[PDB]
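S.K.: Structure incoming, see below.
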Amino acid sequence: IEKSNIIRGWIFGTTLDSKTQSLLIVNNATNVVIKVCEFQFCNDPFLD
Amino acid sequence: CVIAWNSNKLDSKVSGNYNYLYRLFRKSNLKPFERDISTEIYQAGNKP
Amino acid sequence: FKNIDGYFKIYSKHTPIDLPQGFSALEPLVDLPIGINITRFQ
Ligand SMILES: *[C@@H]1O[C@H](CO)[C@@H](O)[C@H](O)[C@H]1NC(C)=O
Ligand SMILES: *[C@@H]1O[C@H](CO)[C@@H](O)[C@H](O)[C@H]1NC(C)=O
């Protein structure tokens, strides 16, 4: 239940670290980017 | 379909090739159509 | 979101409006051959 598009995307994986696989789905107002790579996260994931 | 053929003249070197690797140890059996590329040592004991 | 046999499936729907009492369906929109192990999400 949303207005003004606050919710953006999702992350899927096993441990969400630079070691094992990770899926990112991002929706940065232009296109639906789906990216499965070996990806690093921080403890406060946010977008401007 | 499964296709198999011979590549002796394309993957054999007199000095020996070591570019091709396999895995021998894992904790649990593999799910169908699954790929794992971990490198963690097989924990056979208690001390890491 | 579903993940079976190495395939990742995503169904979606949008509508205008606690959750409301009503009936609606969802249409398939994404299928991908990801084929990995997924346990936790964010
Ligand atoms: C941001 O949007 C552009 C639009 O072309 C896209 O190419 C890019 O992958 C997007 N980045 C993220 C992190 O979603
Ligand atoms: C997926 O990862 C979890 C995390 O440890 C593991 O317990 C599970 O066995 C893995 N899946 C398979 C099929 O091995």
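Numbering, chain B: per Swiss-Prot, residues 432-479 in sequence.
Determined via electron microscopy, 3.0 Å.
Keep in mind that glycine also has a Cβ here, set from the backbone N, Cα and C atoms.
According to Swiss-Prot, the record shows the following:
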type: MUTAGEN; residues: B:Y453 to F; note: Decreased HLA binding to NF9 epitope. Increased binding affinity to human ACE2
type: MUTAGEN; residues: B:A475 to V; note: Increased resistance to neutralizing antibodies
type: VARIANT; residues: B:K444 to T; note: In strain: Omicron/BQ.1.1
type: VARIANT; residues: B:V445 to P; note: In strain: Omicron/XBB.1.5, Omicron/EG.5.1
type: VARIANT; residues: B:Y453 to F; note: In strain: B.1.1.298
type: VARIANT; residues: B:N460 to K; note: In strain: Omicron/BA.2.75, Omicron/BQ.1.1, Omicron/XBB.1.5, Omicron/EG.5.1
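Describe the structural context of each listed feature in the structure shown, including burial, neighbouring residues and relevant distances.
M.R.: The Cβ of B:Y453 (mutagenesis position) has 4 neighbouring Cβ atoms from other residues within 10 Å, across all protein chains displayed.
Taking the Cβ of B:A475 (mutagenesis position) as centre and 10 Å as the limit, one finds 6 other Cβ atoms among all the protein chains shown.
For B:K444 (variant position), other Cβ atoms within 10 Å of its Cβ number 8. The secondary structure of B:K444 (variant position), as reduced to three states from DSSP, is coil rather than helix or strand.
Sequence-distant neighbours of B:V445 (variant position) (same chain, 6+ residues apart, CB-CB distance under 8 A): none.
Mapped onto three states, the DSSP output places B:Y453 (mutagenesis position) in coil.
Sequence-distant neighbours of B:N460 (variant position): no residue of the same chain at least 6 apart has a C-beta under 8 Å from its C-beta.
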S.K.: According to DSSP, folded down to helix, strand and coil, what is B:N460 (variant position)?
M.R.: coil
